[PDB]
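Notes follow the structure.
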Amino acid sequence: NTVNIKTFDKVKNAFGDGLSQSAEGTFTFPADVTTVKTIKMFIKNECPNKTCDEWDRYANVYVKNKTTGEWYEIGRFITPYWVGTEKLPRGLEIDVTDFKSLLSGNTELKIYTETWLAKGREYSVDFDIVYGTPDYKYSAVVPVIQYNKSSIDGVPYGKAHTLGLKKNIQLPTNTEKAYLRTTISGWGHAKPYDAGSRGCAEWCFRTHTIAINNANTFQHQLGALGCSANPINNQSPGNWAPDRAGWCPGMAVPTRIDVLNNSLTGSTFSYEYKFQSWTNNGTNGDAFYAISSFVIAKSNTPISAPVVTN
């Protein structure tokens, strides 16, 4: 079984006086998610005849955690230059199965675009829920860190001292499978440039590390994705083809999945996101990393949300 749920219908994120960069709404999702195998989120950006903010703007979607009243980023993308997602049949696709526990019953969603023009961007969002026999009937998800309000509200990169990326995580004793879900994209053309005149953090290729209990465990390489091969190839005269570090205009920001070893099940461990070292000399602007990292706990027996603590 595959149920399609329609959620935002030509909603506009715009900037200027009786307008907003974000839109919200409440939608009804089926209540039972125990047999949900996959949930695909589709984002359609309609921008016919240059009627939208022609820049490659940062955008993201959130689902509200009813109990805590906190917004969780389920997906982000960079809008294409000058056009919408027309070359793509169903729009940008992002797997959001990790958030099935929050995508049930009356769910409030939020979509934001860092647009600075009144014409902004218009979107239609729908979800495909595929029912079946999942490998794990239950899942729980909680954020470890969230500095993703916009491209320039991320974590400053290259500053003398930085903090706010070390946390402690306690996984439920019945966790059968656990993993981290991270989405990271950078902004800026700050100096000193890397070879090839690549400023940070939009252009400079880096490899960040996540340390579990002080041991370097996962590496996140923000390298070339092959922007020139983008299906949305009608973006000229915008600078669409050059490879940025870990993202391309008119494409979803990749979701990075790192599987935790089961020796962490039932125990509290430390998590630290370590940026590859670099110092901003401050002569050519700022550099930021917009980042969200989530811990997902799965089991075939009802499970409570992992505890994240400083």
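Throughout, chain A uses Swiss-Prot numbering, with the displayed residues spanning 45-354 in order.
Just so it is clear, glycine is given a Cβ too, placed from its N, Cα and C backbone atoms.
Listed in Swiss-Prot for this protein:
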type     : residues      : note
ACT_SITE : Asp100        : active site
ACT_SITE : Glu158        : active site
ACT_SITE : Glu246        : active site
MUTAGEN  : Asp100 to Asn : Complete loss of activity
MUTAGEN  : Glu158 to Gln : Loss of activity
MUTAGEN  : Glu246 to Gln : Loss of activity
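Sequence features, as recorded in Swiss-Prot, placed on the structure.
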residue : record               : contacts (Cβ under 8 Å, 6+ apart)
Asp100  : mutagenesis position : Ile122, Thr123, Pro124, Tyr125, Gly282, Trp284, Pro293, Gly294
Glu158  : mutagenesis position : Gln65, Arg101, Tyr102, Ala103, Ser194, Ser195, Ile196
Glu246  : mutagenesis position : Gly230, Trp231, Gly232, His233, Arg288, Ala289
